[PDB]
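Each remark here refers to the structure printed beneath this line.
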Amino acid sequence: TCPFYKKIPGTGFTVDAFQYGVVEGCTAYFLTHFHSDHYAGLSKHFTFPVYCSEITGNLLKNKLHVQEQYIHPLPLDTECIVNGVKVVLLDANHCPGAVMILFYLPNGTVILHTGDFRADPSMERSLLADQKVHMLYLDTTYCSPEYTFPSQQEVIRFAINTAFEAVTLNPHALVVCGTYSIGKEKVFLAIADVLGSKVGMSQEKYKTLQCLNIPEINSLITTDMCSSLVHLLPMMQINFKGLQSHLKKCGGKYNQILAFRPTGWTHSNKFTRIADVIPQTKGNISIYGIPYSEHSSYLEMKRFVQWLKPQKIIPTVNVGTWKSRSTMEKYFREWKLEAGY
Ligand code: NI
């Protein structure tokens, strides 16, 4: 059955709760973003109203084949009424079309659901600042002090300079970027832009990108792999064997590969700076691991919560074991005692 952390008290709403069949009492199902864990269970067979951003609706329509009659896209940063209740969608700074939802309950309680998010100080000058928020449903993916990472911009700068140097030294090098869902598109778009190239990719991946309301998209991407010097492949193929194999498929048009694996955190965040990063190499193939995160670091999460001063926090990630919940509760109490709320 649908957990309490996916229910919004004193409405018939749920959030990211598509895997439990019909939820008793639910009149509107919200979807924060198009990642499979959050959409799990949605298909052409779903017949209840879904509320989401415009980008998330394009994906539902075109990739999942959800029938149009059940898709209710809402604009961002706009007060809207849904089944008699005031709501606002805000940019979550996660993947394309990802939202946080602000719910103004009839009794005067205010609830923020973050969805998946990467907390940023620009969120401190949104509609959130206009009133008190009583309850917070929080993306706790990286809620532990070891989880540090560079800014998105530091990582992109490094990627840009690395790629530019490699292709200027060898104009027959190919650049490959690994991918498994939406998100982290700036990695491959910024590399292509510095090399004067479109990004080449499979038909399924191109169809995904065509849904994302990216300006001038037709000038940036193509299905003609031949004509392009940056290619996208599934993350699982980003290894020496997969990459040599791909290089044989391209028709001797390239004689070297430089590949990037955008990952989350892995244990080597605790020493290395981005400027120290060096690749793994075997022969004419090099692979760089780059920690481009679309989740809050510990420090970004803590700052956001200490600013917001919620009366209660409800975790949405790592809630499956008592040890994790206990550890998280400890950090929330520290934050509260330091900041005086
Ligand atoms: Ni996500």
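Here Swiss-Prot sets the residue numbers for chain A, with the shown residues being 700-1040 in order.
Technique stated in the header: X-ray crystallography, 2.0 Å.
Using the three backbone atoms N, Cα and C, a Cβ is placed for every residue, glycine included.
Record note (Swiss-Prot) on the mutagenesis of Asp838 to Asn: Impaired nuclear focus formation, reduced interaction with PIAS and increased sensitivity to cisplatin. There are 23 other Cβ atoms within 10 Å of the Cβ belonging to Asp838 (mutagenesis position).
Counting only residues at least six positions away in the same chain, the Cβ atoms of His793, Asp815, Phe816, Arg817, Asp838, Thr840, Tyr841, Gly963 sit under 8 Å from the Cβ of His994 (mutagenesis position). Under its mutagenesis annotations, Swiss-Prot gives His994 to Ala the following note: Impaired nuclear focus formation, reduced interaction with PIAS and increased sensitivity to cisplatin.
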